[PDB]
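A short write-up of the structure that comes next.
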Amino acid sequence: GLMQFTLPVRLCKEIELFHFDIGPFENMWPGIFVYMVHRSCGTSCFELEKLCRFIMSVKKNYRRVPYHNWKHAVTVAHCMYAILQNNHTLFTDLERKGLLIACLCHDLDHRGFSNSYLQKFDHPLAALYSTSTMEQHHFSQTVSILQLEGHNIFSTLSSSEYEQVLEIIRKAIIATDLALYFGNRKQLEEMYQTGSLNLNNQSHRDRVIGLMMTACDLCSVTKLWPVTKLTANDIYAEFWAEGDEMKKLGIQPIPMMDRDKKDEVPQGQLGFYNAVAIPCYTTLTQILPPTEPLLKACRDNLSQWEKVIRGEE
Ligand SMILES: CN(CCF)C(=O)c1cnn(C)c1C(=O)Nc1ccn2nc(-c3ccccc3)nc2c1
Ligand SMILES: [Mg+2]
Ligand SMILES: [Zn+2]
């Protein structure tokens, strides 16, 4: 109390932009997160001692995989922060509180494998959670960490405020299951077009917060081209390892996961931008107009993948 986090000038300003890159200095990421909570939620949302202890236990439970790591957690929270700060007055006090935490926690204890690999390996998590296998695990890890002594950042909330925030976080985290995204965006499309979209309807906020989660989760496609391209390398490093593991189980992996089919990456990025990213950011921009720079940067990065195919890089 009276203790602002502040950042150096270039970060203080660039952090407000959608395309911000949190940088290679790991020891600055926790401070970057606290700075975003303090400015998004207020310096009174969380007891600093408890928040710091929660952040460090969350960090310790991300693994050293090439993509689904602690840098991803904080990257997906920064995007969510930019959305919240550019749409200040559309979100409740409890939403602003839950959603950044949801983003920090959304991939907790990920191992670098798809729900499909879990299910074909017959991993124990695939018997406990038949659909959204990893995403039910991530929420489960969030509640475990919140119940450690000194880790309950939500202590000051009423019984009912506490239940509403754990439920915002659960739905936020489940929505990051891209299998759920296609149906969620189709329904959001129809509802905005027929004019039936209603932000007082809790089931409508739910869908809208779910789309925000998919947008933040995919936010490597909204960065400066060299961030986009270099993150892609991490992303394939996991897909190809998964593919290698599929081959070990006696299963031909999908092309996306086969390191033998590297040559086709450019065209696979095009499919993903056209089938997933662009429609995601299009529908999001319709509903929250100030998110348009996510759409515009996604478009620039698609045209960069096109250039790759055309031999221009
Ligand atoms: C993390 N994640 C999934 C969670 F693990 C993602 O989808 C995700 C998030 N951000 N970005 C950029 C990605 C991503 O690149 N997605 C995709 C999605 C489909 N294809 N198909 C190919 C391909 C197909 C045939 C031949 C070669 C390649 N390549 C991709 C790449
Ligand atoms: Mg995930
Ligand atoms: Zn993620």
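Chain A is numbered as in Swiss-Prot, which gives 724-1036 for the residues shown.
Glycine is no exception: its Cβ is also placed from the backbone N, Cα and C atoms.
Features reported for this protein in Swiss-Prot:
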- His791, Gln992: 3',5'-cyclic GMP binding site (BINDING)
- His791: active site, proton donor (ACT_SITE)
- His795, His829, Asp830, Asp940: divalent metal cation 1 binding site (BINDING)
- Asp830 to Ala: Loss of activity and of zinc binding (MUTAGEN)
- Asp830 to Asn: Reduces activity 1000-fold (MUTAGEN)
- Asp830: divalent metal cation 2 binding site (BINDING)
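Within 8 Å of the centroid of the Cβ atoms of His795, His829, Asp830, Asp940, where the record puts divalent metal cation 1, the same chain has further Cβ atoms from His791, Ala796, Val799, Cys826, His833, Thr899, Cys939. Not a single one of the binding-site residues among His795, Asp940, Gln992 has a C-beta coming within less than 6 Å of an atom of ligand 2.
Recorded residues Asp830 (mutagenesis position) and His791 (3',5'-cyclic GMP binding site) have their alpha carbons 7 Å apart, per Cα-Cα distance. For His791 (3',5'-cyclic GMP binding site), applying a Cβ distance below 8 Å and a minimum sequence separation of six or more within one chain yields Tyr785, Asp830, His833, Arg834, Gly835, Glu961.
Around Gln992 (3',5'-cyclic GMP binding site), the same-chain residues six or more apart in sequence whose CB sits under 8 Å from its CB are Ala955, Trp1028, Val1031, listed in sequence order. All protein chains considered, the CB of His829 (divalent metal cation 1 binding site) has 28 other CB atoms within 10 Å. A coil conformation is recorded for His829 (divalent metal cation 1 binding site) in the three-state DSSP classification, outside any helix or strand.
Less than 8 angstroms from the CB of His795 (divalent metal cation 1 binding site) sit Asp830, each of them six or more residues away in the same chain. By neighbour count, meaning other C-beta atoms within 10 Å, the densest spot among the recorded positions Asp830, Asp940 is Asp830.
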